[PDB]
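Asks: What follows is a structure written as structure tokens; I'll ask about it next.
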Amino acid sequence: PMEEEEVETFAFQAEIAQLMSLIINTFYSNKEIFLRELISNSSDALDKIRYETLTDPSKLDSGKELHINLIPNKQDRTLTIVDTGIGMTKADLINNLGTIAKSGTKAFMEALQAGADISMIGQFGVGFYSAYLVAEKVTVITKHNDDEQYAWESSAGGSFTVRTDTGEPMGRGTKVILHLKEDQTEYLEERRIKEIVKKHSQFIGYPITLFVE
Ligand SMILES: CC(C)(C)c1cc(C(=O)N2Cc3ccccc3C2)ccc1O
């Protein structure tokens, strides 16, 4: 059929879109931490579910294994971070990713502009947007038990969409695909992903597997 997919277009919150341009349009040392961030949130995702999982273990009927996967892909020049923790509803996706104001955005913008490390990004409540330190597009496919599947996407530009996704079905958990920039192909090497995850994220208590090609 003429499949009728739903796509809702949105506007990043005024000061969130400032920030995104302050990341994409400014050289930063220590850019290798977009990963530690996107992995810390999966950890938090996987934590919530596990906590939910010890009163209702029907919450693992679509799911079961709490883990993380990194999937470097040299065909697409994409790096993908998949978990199978709690995931996000539409409100969750809309609110957490762009539409409503975050409390730390301003606090942080002043930090970087007076010489703070970009590693404080996680500290200031706005870790995700460090995806764009390295990523030119960024797609966050998610699924939650109460709700259905959804594909977030944004190339900045003040925009992000939230399409009700039909695509690879993924039980439960988020999937952050990154279309890396043409000088950010080092984060697609098997050696370098092992190197950063080692140095920056051995405090994660969920099996991190590398899908090496
Ligand atoms: C793209 C962001 C938001 C950054 C992200 C989110 C998740 C995820 O599934 N959640 C939902 C949830 C619920 C309670 C506590 C924490 C979280 C995070 C996973 C990965 C991921 O990158």
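Since chain A takes its numbers from Swiss-Prot, the residues it shows come out as 11-223.
Looks like X-ray crystallography, 2.8 Å, at least that's what the header says.
Positions of Cβ are set from backbone N, Cα and C atoms, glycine also.
Feature list, courtesy of Swiss-Prot:
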- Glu47 to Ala: Strong ATP-binding. Strong interaction with HSF1, HIF1A, ERBB2, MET, KEAP1 and RHOBTB2. No effect on interaction with TSC1 (MUTAGEN)
- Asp93 to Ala: Impaired ATP-binding. Strong interaction with HIF1A, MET, KEAP1 and RHOBTB2. Loss of interaction with HSF1 and ERBB2. Los of interaction with TSC1 (MUTAGEN)
- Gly97 to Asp: Abolishes ATPase activity (MUTAGEN)
Asks: Looking only at DSSP and grouping its letters into three states, which state does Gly97 (mutagenesis position) belong to?
Replies: coil
Asks: By a 10 A CB contact count over all chains shown, which of the mutagenesis positions listed here is most packed: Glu47, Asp93?
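Replies: Output for this query is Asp93.
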Asks: Whole-number Å distance between the CA of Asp93 (mutagenesis position) and the CA of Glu47 (mutagenesis position)?
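Replies: A Cα-Cα distance of 13 Å.
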Asks: Taking only the Cα atoms, work out how far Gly97 (mutagenesis position) lies from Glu47 (mutagenesis position), in Å, as a whole number.
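Replies: Each residue's Cα considered, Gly97 (mutagenesis position) and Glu47 (mutagenesis position) end up 16 Å apart.
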